[PDB]
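Below is one structure, written out as structure tokens, with a few remarks after it.
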Number of protein chains: 2
Amino acid sequence: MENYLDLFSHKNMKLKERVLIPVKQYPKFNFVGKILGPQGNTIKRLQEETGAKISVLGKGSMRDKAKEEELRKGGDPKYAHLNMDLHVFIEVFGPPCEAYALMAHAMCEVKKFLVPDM
Amino acid sequence: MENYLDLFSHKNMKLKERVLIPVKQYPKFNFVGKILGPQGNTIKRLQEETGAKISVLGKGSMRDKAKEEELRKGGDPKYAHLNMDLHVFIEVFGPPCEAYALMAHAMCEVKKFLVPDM
């Protein structure tokens, strides 16, 4: 079962999703480039439009194979994600109505990038 | 952390929420009557409009104090919920994009019933 939502709680609810970037289904498609965009402007606009925090994470997320190597090796925990499957991490917060709405908007926008031929 | 969503999984995702009916904030407001409606037509329309399964559950959900007594006492597990705080149980299923969208729609419609003075 689950906890109950209390509409009168003073706390926001948080929703988080880690959506796998489907590199098996599209082995040569450059998702990282397409999602970040030049200078990361696509993903910036995406976050503004959707009202969600959205991040590309996992092996490949930095597009600089060497910088990733070095950052992983340095053992710093902020870069732990570099070992994970490449994926998009969506995070929203709000009262339930708003939180679901944001997550729905973000998830639908991200699906357009991750299923590029539909 | 969490499991990853795989957009290419053959399985639907399920989202469920149990939203407390706020009887403390509105001690005399008849939420059950308002949500079910005459002959349960409000909640039927609600489910059609939203595309979600929506149910009123918990003590009070049947509006017949006696029938609830008897059904609880009979020990039948389908009626276990009769002991729970009164609440609305929203259930949706679909691929992620659709599932969040449905949950967002349903949660927003249900909030209108549960915060009746906003």
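Numbering starts at 1 and runs along the chain as it is shown here.
Quick check of the header: X-ray crystallography, 2.6 Å.
Using N, Cα and C of the backbone, Cβ positions are placed for all residues, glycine too.
Residues annotated as domain 'KH' in Swiss-Prot: A:30-56.
According to Swiss-Prot, the mutagenesis experiment A:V88 to F (Swiss-Prot position 229) carries the annotation: Disrupts binding to poly(A). Decreased binding to the BCL2L1 mRNA. Loss of function in BCL2L1 splicing. Changed nuclear localization. Neighbours of A:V88 (mutagenesis position), defined as other CB atoms within 10 A of its CB across all chains, total 27.
Under DSSP, A:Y100 (mutagenesis position) is assigned to a helix (H, G or I) in the three-state scheme. Within the same chain, the residues at least 6 positions away from A:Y100 (mutagenesis position) whose Cβ sits under 8 Å from its Cβ are A:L15, listed in sequence order. For the published mutagenesis A:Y100 to E (Swiss-Prot position 241), Swiss-Prot gives the following note: Fails to influence alternative splicing of CD44, NRXN2 and NRXN3.
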